[PDB]
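First the structure, in the form of structure tokens, and then the observations on it.
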Amino acid sequence: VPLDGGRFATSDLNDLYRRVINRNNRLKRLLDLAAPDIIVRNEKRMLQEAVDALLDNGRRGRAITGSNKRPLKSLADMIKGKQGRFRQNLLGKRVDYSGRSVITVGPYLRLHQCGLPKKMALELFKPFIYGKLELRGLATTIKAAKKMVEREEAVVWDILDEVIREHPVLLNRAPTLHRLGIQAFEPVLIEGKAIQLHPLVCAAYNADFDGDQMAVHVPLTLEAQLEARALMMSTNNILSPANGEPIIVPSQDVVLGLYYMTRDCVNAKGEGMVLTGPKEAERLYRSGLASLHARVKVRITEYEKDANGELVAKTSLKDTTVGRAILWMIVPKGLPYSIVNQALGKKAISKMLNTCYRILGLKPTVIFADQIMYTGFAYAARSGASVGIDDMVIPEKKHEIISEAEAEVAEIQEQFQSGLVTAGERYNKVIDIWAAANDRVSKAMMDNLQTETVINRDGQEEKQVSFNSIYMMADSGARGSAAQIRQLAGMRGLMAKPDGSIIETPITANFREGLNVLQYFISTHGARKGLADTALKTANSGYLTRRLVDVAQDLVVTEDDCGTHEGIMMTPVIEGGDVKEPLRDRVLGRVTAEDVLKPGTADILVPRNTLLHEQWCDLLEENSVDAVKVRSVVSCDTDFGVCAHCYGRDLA
Amino acid sequence: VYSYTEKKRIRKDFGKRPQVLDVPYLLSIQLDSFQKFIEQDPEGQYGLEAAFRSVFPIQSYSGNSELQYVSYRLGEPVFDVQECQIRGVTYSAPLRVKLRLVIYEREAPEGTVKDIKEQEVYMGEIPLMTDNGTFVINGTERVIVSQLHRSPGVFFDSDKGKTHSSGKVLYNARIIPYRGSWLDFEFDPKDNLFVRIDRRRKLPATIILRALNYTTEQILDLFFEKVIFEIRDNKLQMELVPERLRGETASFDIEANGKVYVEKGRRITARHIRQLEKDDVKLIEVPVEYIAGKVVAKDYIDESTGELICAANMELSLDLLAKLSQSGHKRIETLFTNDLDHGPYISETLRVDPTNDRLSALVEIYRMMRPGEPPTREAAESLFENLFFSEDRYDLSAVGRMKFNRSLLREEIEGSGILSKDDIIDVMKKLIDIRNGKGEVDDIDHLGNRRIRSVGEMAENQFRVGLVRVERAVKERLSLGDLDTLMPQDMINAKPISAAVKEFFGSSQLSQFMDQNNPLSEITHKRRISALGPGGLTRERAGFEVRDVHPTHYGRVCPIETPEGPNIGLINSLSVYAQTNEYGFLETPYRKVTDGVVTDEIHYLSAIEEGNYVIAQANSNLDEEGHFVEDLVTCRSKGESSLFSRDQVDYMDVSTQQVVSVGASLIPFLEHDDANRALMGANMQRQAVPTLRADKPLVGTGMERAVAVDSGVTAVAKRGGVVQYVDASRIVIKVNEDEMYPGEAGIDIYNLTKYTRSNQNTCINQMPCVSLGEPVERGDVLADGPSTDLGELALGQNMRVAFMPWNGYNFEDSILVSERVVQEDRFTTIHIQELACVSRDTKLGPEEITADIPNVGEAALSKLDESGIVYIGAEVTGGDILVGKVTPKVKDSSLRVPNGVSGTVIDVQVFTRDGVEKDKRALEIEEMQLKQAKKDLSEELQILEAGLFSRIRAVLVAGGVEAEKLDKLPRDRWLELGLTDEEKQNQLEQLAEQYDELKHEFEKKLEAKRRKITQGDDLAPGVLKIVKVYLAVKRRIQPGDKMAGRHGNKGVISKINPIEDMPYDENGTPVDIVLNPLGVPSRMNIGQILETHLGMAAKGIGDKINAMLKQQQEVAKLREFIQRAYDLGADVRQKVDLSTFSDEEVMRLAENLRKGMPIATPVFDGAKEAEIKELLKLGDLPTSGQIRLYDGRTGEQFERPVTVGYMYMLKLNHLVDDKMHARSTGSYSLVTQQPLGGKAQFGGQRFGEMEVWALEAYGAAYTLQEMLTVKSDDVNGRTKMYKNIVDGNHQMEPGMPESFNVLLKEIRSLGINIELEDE
DNA sequence: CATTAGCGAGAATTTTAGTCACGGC
RNA sequence: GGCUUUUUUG
DNA sequence: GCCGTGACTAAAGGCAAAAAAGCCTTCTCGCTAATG
Ligand SMILES: [Mg+2]
Ligand SMILES: [Zn+2]
């Protein structure tokens, strides 16, 4: 390749070939004149070395290097290794019709659509614009259309909007950890120079809005378009292949808003009335005459599919809160009312959402999820939940507790002064003492924070769940855990040395108050170790992933039935105390290797070669079966494939 | 008391700890290092002198000719820093040395000088420190990080049995020289000692032991203890001491003098030892069978026969006893051999030694060093001698010698540069002691075993290597001796040394590309320590132990400031008060405490000594007399912190700040944040971007003035005085009569750079921040630099923030921004880009740059001049043309605008080679540059002859000429006025004699500037001329920027929102930034909440000052109010009385406070909540700091009051347009026919293999096939689809991946036959 | 006017698995 | 346009 | 005398992106250009 100027850039292969041909010609000319045999030995040996290096460098020994003082690339070098031809140009190759941008959240977008900058749309679909323009007769020649598109004419944006009505696009984030890393969408034109993305899928991508770069590709053929529309839409991906747990679980503020909805108070403005229906409740709240959450009785209607695929309604009165009545708007017909009458934490709602998918199918549940989106965001915005410096209520007793702590240690060290104890005994004593003090302080600060006093309707103090903001962030499960709450107001706890030992003196201070110099220094050991572990784990783990790909990349389902009865007995796991996992889940979604036998002799509870699901599992729960032998892939007989029944029910 | 520069705005601070030792010069580590490199050192122990003394003098092989060094000096630089930056030349100075040539007669006694010749000889160009302390190589600025490496010396490491199944602990000893070959000693699982050299094959240790002319007997004597046996009547007796009775079982009864002392059969007892030492018995009979396991210590031969009965290192038996008894060997010498105390490891190695004559040992060593070579005995001797005794091919340096002596408990700390036999013997003894439990192993991570290697040592080593090369060359030359034919300049070649130095400074693992996008990053990059580079670990070879923080890191390296990613724990920055020791070890300040009194005495303590004393805590309560107010205090002794009495304490930390680096120090309220988010915040603050207009942060650390002054980005008042003339580019300072020089004092001139390109396309601007006619003093701040205000660091802005969810626009981590922010342009920045065009001389006619361009419309030329250069100030757009460069075919290869970028042209620079005609545009730019230079020069003249003609008029007044005539007569006419008065004439005539000299030197310096400007610029070979264009672009905030806080709470802008829709309070003042509170508890970095609350406190005073200023109320009531604000606090060290301040000063301070009172905070002496609440009480804000709000969308009142305040918000160096790009169809790689990669090349994304598996996981097949074949490399097929898309048919074609064929040929390029099959 | 570079073109650390030599009863 | 070397984002 | 044993050696260690820099052997001489 010629660079600027008279110089020509040289490659390693050319230099090695030149060396080899020079030596070959030298030996040829020298041999034609019958030179002394001593010379030809050295020339032959050096030609052997040269051809060796050309075919492979550094393998035998000292490697030929150039002006860079580095080993020149060989033929084996070009084909082996990460920089080799395979892993950089056969299993992966840069492609056209692609773009890179930065993710930005968009609330108003529906589930099955994503944003897109105008510049990206124009650049990506320029090939599509030319054909449509000639079809509409705006321009005749390709060059004229090319001139038109760069001019940003009025018709250009209109035709672009016309041609990208339902043309699917593919979105992925490097690194693409799991198969959910690639999803299709129907783009919609927006302003700016950044891509707008639906919120829930961010949890699936494990992508936070911290500046992550996002990639766009575009399918071309009709087959590719229909393929993406039928498979890669978000609507068709709600249950992860990893497990049946839904992957569209709301997180953070949506959970916070929903929790703020369904939470009663002892007394509030506009409490104790009776309302015709949930529709009236919205009228009261917007007018502000009644508080968002107050215990009242409202007539509600629920539909049940208990009949043979038929919906039946009923009407009664319930003792619920206004907010729950508001939330009842978006609930579809099938779901019973009892599932939206609790505190509605993060665990419940997802589970609740799961229940919908168990009954109403797919379109009702995606519409339900979008409605949860909109309502939760609106009411969280109205909620005005904020964190303040006075929110971290410091426990009063904790202080003096630390005082009394010194007491016992003031004695324990004396035991070492008198020699009645060893270093290990004193170490274990102080470790246990500090652990007990930490537990006591944690319990006390839980007790002081989680509850509050408030006057009832009759003028007496009543105990209800406290409305301190941190408690709404914690108990709702939206973000954080009890460990974080302990770290905020309570004392930090024992701290670990780099090797693994524990410093005798724990961090008695908390983050709300100040920290002395040494304790902050001590805490850095664990933080630095965790950061290093996170930094170096992604290299080792991902490589492991690759080793799993090649071992099992030959497995494709080929035939429906293997026609064998061999299987593996399946029993719930037990360690001698509580069962780690019940027998229910681990046998779910499989088939019976042999028919289920009742404890009553000669009774067939379940026929052989039958799929298992919830309608059958409860029968096992009713009968309380100890174990069952089920079909597995390890026993299917068909070669070059896997029996369809052997793998059983597919997670997706 | 305060100087005038800070009287403009006094910033209140909290804190109760008085300061004892202020922050020193932040760059003292770097500059003062390189300083020690260039001056003339009479001691000859530093820099060039020390390097020369190690190479000079040199002698010939014949010994008749010699070369000596005399003296050296550094020539003056050709240009200054600005000219070198502009012209792209290395700011360097020539090296001048004086050499001595000596000749000795071959027919005369040694020392008889034949002839002498002294001559200055050119050595080359050495780069020099900038006043800021950087390097200039090719118009660019580079800095040298300080390498941290393993200290030369000896270490004893244990593998903890990791490599062995049984887990038996192995101890290995490593000696590492400063330069030379390494050396290792190990224990095998079989419990034997082995030696290895240069990480080579394991070899038995004793091979080298006898290699030093040691017999077996001497080795055994050195390594063991002697036991003596005496032959009595058919008996053997041994001289027993109680001390040697450790870990022994009494096989036979121990008795002497007929009395039984120790029982028979069982183990020894302590009481038996006590009774034996009480009896004091030495000699005791021993049974013969008890000696069945004893190895004879020495050799035994028979005098009569003359044959060897039994040599050393063989087990004895009863028959050997018979021979030694019959030969008269009554005394028998054996080894003590107590496995539990002195294991016989050496003897086992002796039992496996291949030879003993030391000649076959040298042969084996020779074969070991180089396999397959003739075992020449003298060659082996020479190799050993120059491998372990060479003065030059091996060296330990002074520091290595001191460490070696200290480790082996030696007293003297001075020694030679080579090793010794006693040294290796003592190393073996200590290794044996470690194996036996005596002593203890050392730690690699301890700072006492590591040192910092600054730029001075790097330069010294590289220069020494070059000098070694050149002296070998000149030795080879002088080997061909001559009868003084040559002059002592020809035999030397400056090319090797010059090339080595320049390449090391230019391209090296440590010569990183410095990034001065803002002063804080520049400072933290200058003070960075790296463990990479030569003689250090790599990015991958590093383990889990080096990355970890060590308990001795306290006060020396910041534990929380370091880059995160593939390299963690290796690029840790130096701490604040840290300085280097003379040997090269890190040391920290401490205060000596005597009799429970903390005086002001300051000591510097290294790492090792820190383990021998007791160290207190910085935030330890103290009285006014240095007494700890309570007897029980927290202190640390050795990696552990425990309670101690007030009398055991010896040293206390000087201040709280000495634990973090500057980057962490600038973080306010750090003491309430996690280490992780603190690190993230410091790292992000390092990546800040200059603001269009700097604004002081409301909450600060207190060292902002120090960091601003120390960094060389803001002009500082070199001398005190008053301002005379002011300009947006130039500053004129008239010095006072106190600081004026005795001769030619005059005044001082400062030039301010305007919009100069940085190293990351950021705008570097200098801002004059002083008024006319105001006094200045030494060390003040005169010109605000980028992101600087009144000598205070100011990176970002202060926004009205409110923690509240808002319709999900800040769903996960994003930030909502009101359009009011972009209305005021408070975040719009300036970016400067470079476009360069090169005109070389190729074939088909040289590259010609002219406005003549074929097949182009008049629109392209409309922005071009006749000379082919764009006019200054044109509004160029993307896709246009800047310079017209053509080559005859005519081929149009002219430079064009990069795609997708617009801007405005600012400056054009043209470089022309010497001897080449300069075109009209070059002549124009040259003439304006010369006019500017001469105007500046003539200005300095005008001032200087103003002074001297004022002196002339004063002289003529006294002489006799009336003062009125001097005023009336022409100014220049004063010189020619009659000199009739002799007494004054003696100086009146001299006045002209100096005026003529001054004008002549001005003329010659002006001509020098003119010829420098007209000088043809040096270029790369084959390059005729080049042209350079500056583009400048304004960037405004658009959705997608990377905008963050100071506590690691990063985020991305979501969507610009009209201000009417933002939340607002009862007063109607909107809030412009809406964060997401949910990120607080998870990040648990509660500090930012306190920061916001303190922010409210600042402006709680700010508005009130604006109130009186609007009402123009009386000064008196204002004066006390500001007085009341400062006095707030508990036992605050800082106190200010405004009574001394004048009314004008008070008014100026008040009006400068209109934007709010700044508040400082020490990192660990920060303010608590009580004073925050009290200060908020001084304002009219609620104590809880949670005011209600109203939504513009709804107009109602939120049920729960929320927190609002000002917070210091930063914009990072990540713009959407720098990352937003896409490719439809463009170029292709010539090799694989695949699309390229990179925005600059207009390439597309990379189809990651990870997502190839991910796509394959689904049922998706057609899309994968399309991605693989059509859009990647099928040049034969992708063309059809491109045509097919035009017709509207979205039909594909399978084809065959072109890149796959390539591989085939590659495999076909070997002796491997591969081919496809039939259908 | 007189002397000489010169370069253009040509040429001369961690971890694991596997294999191989010695040796032990 | 290939390689090398740094720096940075996730 | 064959299996055990230890000693020696080959091979890999994340994904994507950006931003910079700097190179592509070295020795030798005749007419043109650099130099005095
Ligand atoms: Mg992220
Ligand atoms: Zn099967």
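Swiss-Prot numbering applies to chain B: residues 2-890, 913-1342, in that order.
Looks like electron microscopy, 4.1 Å, at least that's what the header says.
From the backbone N, Cα and C atoms, a Cβ is placed for every residue, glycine too.
In the three-state DSSP assignment, the secondary structure recorded for B:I561 (mutagenesis position) is coil. Remark: B:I561 (mutagenesis position) has B:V661, B:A665, B:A676, B:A679, B:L680, B:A683 as non-local neighbours, by Cβ distance under 8 Å and separation of at least 6 in sequence. For the mutagenesis result B:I561 to S, the note given in Swiss-Prot is Resistant to antibiotics salinamide A and B.
DSSP classifies B:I569 (mutagenesis position) as coil under the three-state reduction. Swiss-Prot documents B:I569 to S as a published mutagenesis change and attaches the note Resistant to antibiotics salinamide A and B.
The Cβ of B:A665 (mutagenesis position) has 26 other Cβ atoms within 10 Å, all protein chains considered. Here Swiss-Prot notes a mutagenesis experiment, B:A665 to E, with the remark: Resistant to antibiotics salinamide A and B.
Neighbour density for B:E813 (mutagenesis position): within 10 A of its CB lie 22 other CB atoms from the protein chains shown. The annotation that Swiss-Prot gives for the mutagenesis experiment B:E813 to K reads: Disrupts the enzyme's active center.
Around the Cβ of B:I569 (mutagenesis position), 21 further Cβ atoms fall within 10 Å across all displayed protein chains. Separating the Cα atoms of B:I569 (mutagenesis position) and B:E813 (mutagenesis position) is a whole-number distance of 27 Å. Taking 8 Å as the upper bound (exclusive) on CB-CB distance to chain A, the mutagenesis positions B:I561, B:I569, B:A665, B:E813 give B:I561, B:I569, B:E813 in sequence order.
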